[PDB]
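Data first, discussion second: the structure below is written as structure tokens.
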Protein chains: 2
Amino acid sequence: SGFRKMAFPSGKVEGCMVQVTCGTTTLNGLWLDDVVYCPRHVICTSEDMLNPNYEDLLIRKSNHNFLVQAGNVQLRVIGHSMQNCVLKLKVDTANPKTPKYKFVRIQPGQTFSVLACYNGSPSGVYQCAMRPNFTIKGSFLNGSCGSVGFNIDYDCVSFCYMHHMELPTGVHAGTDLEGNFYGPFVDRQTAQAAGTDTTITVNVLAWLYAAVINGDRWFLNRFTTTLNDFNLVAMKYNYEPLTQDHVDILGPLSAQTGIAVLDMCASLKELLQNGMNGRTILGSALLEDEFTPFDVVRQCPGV
Amino acid sequence: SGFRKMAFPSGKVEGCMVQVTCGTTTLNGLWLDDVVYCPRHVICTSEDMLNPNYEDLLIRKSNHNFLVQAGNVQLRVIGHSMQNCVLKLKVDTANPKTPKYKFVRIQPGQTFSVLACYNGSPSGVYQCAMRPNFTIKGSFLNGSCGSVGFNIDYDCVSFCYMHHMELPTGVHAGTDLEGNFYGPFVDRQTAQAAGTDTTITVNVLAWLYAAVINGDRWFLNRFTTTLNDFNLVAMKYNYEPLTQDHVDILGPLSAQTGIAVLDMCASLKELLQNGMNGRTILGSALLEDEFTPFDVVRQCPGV
């Protein structure tokens, strides 16, 4: 038993991390087959980042201007191109450690593991949710650009995130592996607004189900509610509106615990209106929203 | 910036996990050099676990009764012995993926990464603290026995924990890699008391320092205190007593932030006496105690 925020084992991804240097900017790249992926602002000076013209800057870079280091061995760069906000460096050698992989663009509220890296070396691994405003609340210190977020399905690694930016508010922004930013953000050092950071309602619900399964039951109440009546409450508390698709994906959790999804919604409603009274749920003193229903089910073998 | 609970990259440990079967009991083993380490209760039936005589049970096992599977290939068992509560299976083949490693017995309040495994396959990775009562609050579902806890120092893996038991209260107990239990626990299915689960004061302090460094400053107060006067408060709230060694290890955090350790103690005292008033610190609505000072410093490059 027990329930923990848990990242996927990072070994398949560790073997793909490289160091990419252009001029005096060094960050992390991802080495899959004979292509190295990294943030295009590897080509920028600190002054360039205030307002860069990436096309003009890249014009002045040749293959030999990109230094790519996997551990201590050289990769020879035989080609480069810019796909949206990522650079694709063609190298002379296929990574022998390349796993089965796909590139995925994930949906807001979905979760993934981040392998925080520094200078091409993995430093740590932790679980992240893509917030509804398309930021993540990570731990990205200097030199962590190019670190990636991924999910693993048996032996297939789905890369979904590459770290690019910290916004002036201290949250983090980045792209999928085709270089398209999540959210309205740009790789420029300017003030950028994340909208309201609303709570991922379907995830809080799944986590309450996890709590019940693990024997935390105090918040279970005597009320039920309706979808619209809950959403009326959800909107006041900046909760994502709940939809019948969300109800559907909670079905197996509802079936295991015998608690109808709308009864759990009514318990959540009372928690939002009354607070938690200094109690905890699964060791937390607030409502956790970075576990998807799939995350919960992976840790509840009864489902 | 940002601050996250973060485990070490698990790749060096993934390559050492194997599946160990004896009779119809299957759990995880750790394959280092030509020896496989696993919980000795792999040899027990469910009925045996109520009150096992491990010596008598092992008498009836030969080398060929232990089935060891690394992925899909066989390991040939050429010897077995019982070191305290672990079995050491000598196999015919040195693991080619064996990293540099040591066996360490960790101190209460120290932290480590757990690679949760099932049937020899890594499932996830998360950070744990050894509680002062020598339990951990993990996520260990059926078949996770033998999963290990470790720390990594550049390229050296320090194994410190092997999972053995869930106590009837839902917390977890286990051994070091010489098979000596942490705490007073035994590998028998009986009621076993963990004492009072006190809070790791020095860790809460380090995490408050991390909060300051990350710009969470509201709880900083105008008071200072004394070691004995703080401990007087600590004891009432079941906090571990603070010692001059603890003050010493917080020194670099005190130096970076300019906040004397006893001023931070006074801020903590006010938090314990007044609560957090529905505010958060580093996104948490309670005081976190599973970050050591070393953990914090690894994520605060200014220290």
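We're sticking with Swiss-Prot numbering for chain A, so the shown stretch reads 3264-3566, in order.
Note that Cβ sites are derived from N, Cα and C of the backbone, with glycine treated the same way.
The active site, for 3CL-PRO activity feature in Swiss-Prot is assigned to A:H3304; the stated evidence is sequence analysis. In this view, A:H3304 (active site, for 3CL-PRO activity) is surrounded by 25 other Cβ atoms within 10 Å of its Cβ, with every protein chain counted.
In the three-state DSSP classification, A:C3408 (active site, nucleophile) falls within coil. Take the CB of A:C3408 (active site, nucleophile) and look out to 10 A: across all protein chains shown you find 25 other CB atoms. Feature annotation from Swiss-Prot assigns active site, nucleophile to A:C3408; the stated evidence is experimental evidence.
Swiss-Prot lists A:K3353 to R among its natural variants, and the accompanying note reads: In strain: Beta/B.1.351. Counting every protein chain shown, the Cβ of A:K3353 (variant position) has 16 other Cβ atoms within 10 Å.
Natural sequence variation is annotated in Swiss-Prot for A:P3395 to H, with the remark: In strain: Omicron/BA.1, Omicron/BA.2, Omicron/BA.2.12.1, Omicron/BA.2.75, Omicron/BA.4, Omicron/BA.5, Omicron/BQ.1.1, Omicron/XBB.1.5, Omicron/EG.5.1. A:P3395 (variant position) falls outside any helix or strand according to DSSP and counts as coil.
Taking the Cβ of A:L3468 (variant position) as reference, residues of its chain lying under 8 Å away and at least six apart in sequence are, in sequence order, A:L3505, A:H3509, A:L3513, A:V3524, A:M3527, A:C3528, A:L3531, A:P3556. For the natural variant A:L3468 to V, the note given in Swiss-Prot is In strain: Zeta/P.2.
For A:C3408 (active site, nucleophile), the nearest neighbour among the listed recorded positions (A:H3304, A:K3353, A:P3395), judged by C-alpha distance, is A:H3304. Reported as a whole number, the C-alpha separation between A:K3353 (variant position) and A:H3304 (active site, for 3CL-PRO activity) equals 17 Å. When the Cα atoms are compared, A:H3304 (active site, for 3CL-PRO activity) and A:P3395 (variant position) turn out to be 25 Å apart. Around the Cβ of A:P3395 (variant position), the same chain contributes A:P3371, A:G3372, A:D3460, A:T3461, A:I3463, A:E3503, each under 8 angstroms and 6 or more positions distant in sequence. When secondary structure is read from DSSP and collapsed to three states, A:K3353 (variant position) falls in the strand class.
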